[PDB]
Amino acid sequence: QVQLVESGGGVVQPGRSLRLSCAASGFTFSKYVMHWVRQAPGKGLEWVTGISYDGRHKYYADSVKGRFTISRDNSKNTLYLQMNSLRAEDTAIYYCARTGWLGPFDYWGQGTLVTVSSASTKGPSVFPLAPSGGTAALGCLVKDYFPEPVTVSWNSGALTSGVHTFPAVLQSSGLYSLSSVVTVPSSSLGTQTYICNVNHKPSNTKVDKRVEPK
Amino acid sequence: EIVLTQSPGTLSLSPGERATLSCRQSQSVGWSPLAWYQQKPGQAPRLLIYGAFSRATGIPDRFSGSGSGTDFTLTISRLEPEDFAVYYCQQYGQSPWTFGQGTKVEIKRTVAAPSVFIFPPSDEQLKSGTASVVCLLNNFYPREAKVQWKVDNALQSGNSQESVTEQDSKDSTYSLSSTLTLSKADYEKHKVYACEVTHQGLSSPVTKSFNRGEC
Amino acid sequence: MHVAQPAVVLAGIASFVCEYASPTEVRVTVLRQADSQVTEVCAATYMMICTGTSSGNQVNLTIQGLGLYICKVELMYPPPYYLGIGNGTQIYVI
């Protein structure tokens, strides 16, 4: 049973440095080429760097050459990625991958997330999205928070049906925003109150915003 | 540097149907160090096929690969529900190791026009000096949609961001929000705010709008 | 890089030539493919059970003490790394 477990990801300020580790087990680590592969949010797979069996040969993508360094310790059976001169576009999930003896990447770790940001901790402000056919829509705008994530429920969890909580977007400010919406029978607006329950654990922000039809 | 190009960008199929995915590489290598990977949302990639046609360990029979030279194909003979995911090809014959841009295999369903709603900025928000205007396209299929903002019929550019849900696990639709961000001062210079939506399910593009200061 | 090896060889010793099209450090591996599994028979690095001699862009590989035997050649340095995997050699010991 092959296992690869990455660690070391987190929030890092631009220009600074971060070291990732990949702890391997279940195979003779020394007998395989190892790689780091990354995936930026919403994007595809990009090979970053690889290292030969013995650690003597290191190969790098142009996108990271001169900024990132790969190494391995064949006694600790660990792969390392030393990331320097970090940039916003280095924000990605970083996977450790083993090269099978016939060539393909035959085992992958679950990945560790690196977020490169100069932003500081901030809770969101929560604004109503207030409500033409038989269906009405309302929601909450969860604006200007860092880091991810925020959670959103409706009526403490009792309203789940027609709820859509969108993925967060990274704004040019460096803070995140998202919306959560729900569609309901337009008649239900006269008998039901709708409260969105927002939580941003990183800032101990808890907001229960009632959304009132206008 | 070997470049891989996949086609189509999205395949829309139902369980039990056949999936054919294409991958073209920019040069032949004299052999086929060509692999296919599956990636389910929130999960790491998983090797399916290597050497163009060889199945990785534990991979079911319904996955097969073919091709040679520059032209490779992944076939899923009869799709199972767990096969709706993104698929990447890769060449591993030389550094830099390179991937195709991926093919999404999504659940097909009948066309469904979005229900469109427009939301004015809250008064609470305007105290902060910023107006967020939100347009919601609810439960539509297929995923392609065009959202255009207009302000006093002035077509907007560069001041909006979109977010899209993943395919709904009950009804296989998508929903999308578009948020137009303006300063309070710009918002109050204008009266009519319009979200215009073009979609496969819409005979005529629908426009949803409000006049600032009405309710 | 394409790697050519004989499709069939008859043997307790069997020798076969493994040829590649290199575009200075080479790593040669012989893999035995049994069922859907792969074992390492032989490995060595040269810098221009088993006996390997390098004559140009080919290696003469002699196995002894005797399936599909896959010849694997890697250009390690200077970069790019190149991998070549032969179609495999069937050896008949009788």
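By Swiss-Prot numbering, chain C shows 38-48, 52-63, 67-91, 102-119, 125-152, in order.
If you're wondering, the header gives X-ray crystallography, 1.6 Å.
Positions of Cβ are set from backbone N, Cα and C atoms, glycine also.
As a published mutagenesis entry, C:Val45 to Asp appears in Swiss-Prot alongside the note: Strongly reduced interaction with CD80, CD86 and ICOSLG. Following the DSSP three-state reduction, the secondary structure of C:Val45 (mutagenesis position) is strand.
Same-chain residues at least 6 positions away in sequence with a Cβ under 8 Å from that of C:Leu47 (mutagenesis position) are, in sequence order, C:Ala54, C:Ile149, C:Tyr150, C:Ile152. One mutagenesis experiment named in Swiss-Prot is C:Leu47 to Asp, and its note says Strongly reduced interaction with CD80, CD86 and ICOSLG.
Under mutagenesis, Swiss-Prot gives C:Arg70 to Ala or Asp with this note: Strongly reduced interaction with CD80, CD86 and ICOSLG. Taking a C-beta cut-off of under 8 angstroms and a sequence separation of 6 or more, C:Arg70 (mutagenesis position) has the following same-chain neighbours: C:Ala86, C:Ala87, C:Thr88, C:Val131, C:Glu132, C:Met134. Reduced to three states, the DSSP call for C:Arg70 (mutagenesis position) is strand.
For the 5-residue gap in the deposited structure, the Cα of C:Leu119 and the Cα of C:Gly125 are 10 Å apart, rounded to a whole number.
Counted within 10 Å of its Cβ, the other Cβ atoms near C:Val45 (mutagenesis position) come to 9, all protein chains included. Once the 3 residues left out of the deposited model between C:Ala48 and C:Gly52 are set aside, the two flanking Cα atoms are found 6 Å apart. Two residues, C:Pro63 and C:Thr67, bracket 3 residues absent from the model, and the distance between their Cα atoms is 10 angstrom. In the deposited model, 10 residues between C:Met91 and C:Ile102 are left unbuilt, and the Cα atoms of these two flanking residues are separated by 22 Å.
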